[PDB]
Amino acid sequence: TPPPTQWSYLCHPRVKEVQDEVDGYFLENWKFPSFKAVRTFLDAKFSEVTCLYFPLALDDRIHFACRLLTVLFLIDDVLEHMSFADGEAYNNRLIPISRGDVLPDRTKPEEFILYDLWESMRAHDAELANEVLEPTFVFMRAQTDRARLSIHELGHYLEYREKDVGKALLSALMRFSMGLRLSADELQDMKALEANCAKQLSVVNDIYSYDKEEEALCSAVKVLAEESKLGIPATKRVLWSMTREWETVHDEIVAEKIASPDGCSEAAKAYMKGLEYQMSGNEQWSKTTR
């Protein structure tokens, strides 16, 4: 029931091969705790998600993104079940290894998978590989801290999502996967568009995750439904409405930077189009998942 969108999602052409390859890799190395754990793992189709997010990734780089997002999802799950303290230590052990400053204990998959991944990434393109490092660490460190006083206004909720460390990681990983080389100025002048993108991705995620998220929460669906005193079906229709307006905001900012006097590099252009795909791909995926 979502209103019409001007964008068309796209899935990476090599999704089939890459998914078998990467899922395969983890089935060979990750210490799943049970066969049911494995069913759960395969049902997630992390490589398909990655391929819907970065349909323009270079053919020889898309597997890197799948491997990185997969291991990070696995890790995120591990951290969710351990105390704040043990989680702190988990990351502290892994980050140095990810930097390649510490050799991995060959009997600990969480150690050697990350080590081999990052090494192979730098080996492919060290300059961009390193552009993804920090965002990754900021992200895994943010998976330990709990609390988070549930927000209740629409503005503050969106402002909060704009700064989502995960969405920031996606954009960096995307530049690497597409081989995009942007200047510091270009990236800085990109913040607005990025904020809008992060915001759009969230609301769409929320719209589709509200139902299942019912048991006993940070959701634009909950936040707006209360502020406006509308029912869930209605609230959702309104969020869909806004979502389409933010897609239009994206188009205006893009056209504005392209028709700009100072010009717009091919890398910048490719980057903006990449964000478009993140949003359209995210929807296509949320629209057909779990």
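Throughout, chain A uses Swiss-Prot numbering, with the displayed residues spanning 40-255, 266-339 in order.
The way this entry was determined, per its header, is X-ray crystallography, 2.5 Å.
The backbone N, Cα and C atoms fix where each Cβ goes, and this holds for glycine too.
Feature annotations, courtesy of Swiss-Prot:
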type	residues	note
MUTAGEN	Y92 to F	Causes 100-fold reduction in kcat but a 50-fold decrease in KM, resulting in a 2-fold decrease in catalytic efficiency
MUTAGEN	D115 to N	Abolishes catalytic activity
BINDING	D115	Mg(2+) 2 binding site
BINDING	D115	Mg(2+) 1 binding site
MUTAGEN	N244 to L	Abolishes catalytic activity
BINDING	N244, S248, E252	Mg(2+) 3 binding site
MUTAGEN	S248 to A	Abolishes catalytic activity; when associated with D-252
MUTAGEN	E252 to D	Abolishes catalytic activity; when associated with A-248
Residues flanking the Mg(2+) 3 site, with Cβ no more than 8 Å from the Cβ centroid of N244, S248, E252 and excluding those residues themselves: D245, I246, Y247, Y249, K251, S268, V270
Candidate nearest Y92 (mutagenesis position) in space, where candidates are the mutagenesis positions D115, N244, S248, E252 and distance is Cα-Cα: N244
Spatial neighbours of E252 (mutagenesis position) that are distant in sequence (at least 6 apart) but have CB under 8 A: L266, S268
Across 10 unmodelled residues, the distance in Å between the CA atoms of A255 and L266: 9
Whole-number Å value for how far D115 (mutagenesis position) lies from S248 (mutagenesis position) (Cα to Cα): 18
Chain-internal residues near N244 (mutagenesis position), provided their CB is under 8 angstroms and they sit 6+ positions away: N331, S335
